[PDB]
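Beneath this line is the structure, given in structure tokens, with notes to follow.
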Amino acid sequence: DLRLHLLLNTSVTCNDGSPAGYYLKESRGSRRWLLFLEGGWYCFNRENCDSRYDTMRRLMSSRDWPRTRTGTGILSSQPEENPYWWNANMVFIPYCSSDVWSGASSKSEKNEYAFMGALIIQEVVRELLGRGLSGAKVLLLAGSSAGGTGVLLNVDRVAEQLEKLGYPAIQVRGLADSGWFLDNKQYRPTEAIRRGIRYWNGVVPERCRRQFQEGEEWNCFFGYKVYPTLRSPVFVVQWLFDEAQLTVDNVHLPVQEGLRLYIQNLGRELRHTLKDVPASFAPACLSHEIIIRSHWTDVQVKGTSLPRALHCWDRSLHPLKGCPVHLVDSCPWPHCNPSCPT
Ligand SMILES: N#CC[NH+]1CCN(c2cccc(Cl)c2)CC1
Ligand SMILES: *[C@@H]1O[C@H](CO)[C@@H](O)[C@H](O)[C@H]1NC(C)=O
């Protein structure tokens, strides 16, 4: 059980003006800290955000949040369930800004909603320093889906915040799960991101913004375009046949030749984009998200599990014999890897 703390700075808020927050479970014998960003889509205009507020309100407000949460997967404290980091300080940051963790805009007489994702992450980091994060050796910023994209947008800002605050010994790293998407041609969109950025006052990393320049910041929401501009170490987890990617592409699974070629091409392209990503884990499966699932230990690429690959990554940041860090399936069809989830 991680326990809820609402932010002491009550001007950093969820969409509806209620305070944002985090769930925390400390481990005082550990110098490692895991901060996990929740996912859950986004909204990009007034009518679309009003709809979300009727039927997905916990992703827009803290008024109904529970006081405790169970840590699962990489957030579990049991060695059995979490071989990687079971003894770490665990933090779950709920997603209540609907902005892919990019916003920096307050509710005002001209804004029905607040979009403060990027500022929520900064304020959580600040308040944690008073509860032991000041003694950390490693800060792993992780997240799934919208939270995985949020890792890519925010990991370098957290590193800079800690440097400027006077904590140069904390090593900031990222773990992006199921947030690596392709702006490809559909089988039968990009405009939503572009409109959302203006709606949220969204912020992207500086080096990426300088490359694409004004009006084209939407490009930095795509992993293969923003990742080359990042300085902090980032481990990328991505199913080759991600279900959210296929939903966007209007693919719904007796497959004929046109769809067969389409699906095979998608795998090859995702595969191409990871070839110069040295820390990555990409199985040939139809699925979505993994790192906080209870059975996240089951899947293997080339005989190596995801918890093992992350441990090998830790060792590399101190090639390693028998302990690989770059793991990408080569077979070209969903579930050609026998360890895919069923
Ligand atoms: N966050 C989130 C949930 N969805 C993830 C997939 N998204 C996606 C995938 C491929 C192309 C484009 Cl334009 C968008 C939409 C949002
Ligand atoms: C609270 O957060 C807001 C938004 O980031 C900021 O303007 C303000 O300085 C913060 N207040 C304090 C006391 O840190």
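Note that chain A carries Swiss-Prot numbering, so the residues on display, from first to last, are 88-275, 287-351, 355-419, 428-451.
Header lists the method as X-ray crystallography, 1.7 Å.
Using the three backbone atoms N, Cα and C, a Cβ is placed for every residue, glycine included.
Look at Swiss-Prot and you will find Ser232, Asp340, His389 tagged as active site, charge relay system, backed by experimental evidence. In Swiss-Prot, the entry for mutagenesis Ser232 to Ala states: Abolishes enzyme activity. Unable to mediate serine depalmitoleoylation of WNT proteins. The structure shown retains the original residue.
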Inset, instruction - Select, from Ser232, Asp340, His389, each of the recorded positions with a Cβ positioned under 6 A from at least one atom of ligand 1; if none does, say none. - result: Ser232
Inset, instruction - Please state whether DSSP places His389 (active site, charge relay system) in a helix, a strand or coil. - result: coil
Legend entry - Distance from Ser232 (mutagenesis position) back to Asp340 (active site, charge relay system), taken between C-alpha atoms, in Å: 10
Legend entry - Local Cβ density at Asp340 (active site, charge relay system) - other Cβ atoms counted within 10 Å: 25
Inset, instruction - Express as a whole number of angstrom the distance that separates the Cα of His419 and the Cα of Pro428 across the 8-residue gap. - result: 12
Inset, instruction - For the stretch where 11 residues weren't modelled, take the C-alpha of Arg275 and of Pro287 and tell me their separation in angstrom, rounded to whole. - result: 12
Inset, instruction - Note the 3 unmodelled residues between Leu351 and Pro355, then tell me the distance between their CA atoms, whole Å. - result: 8
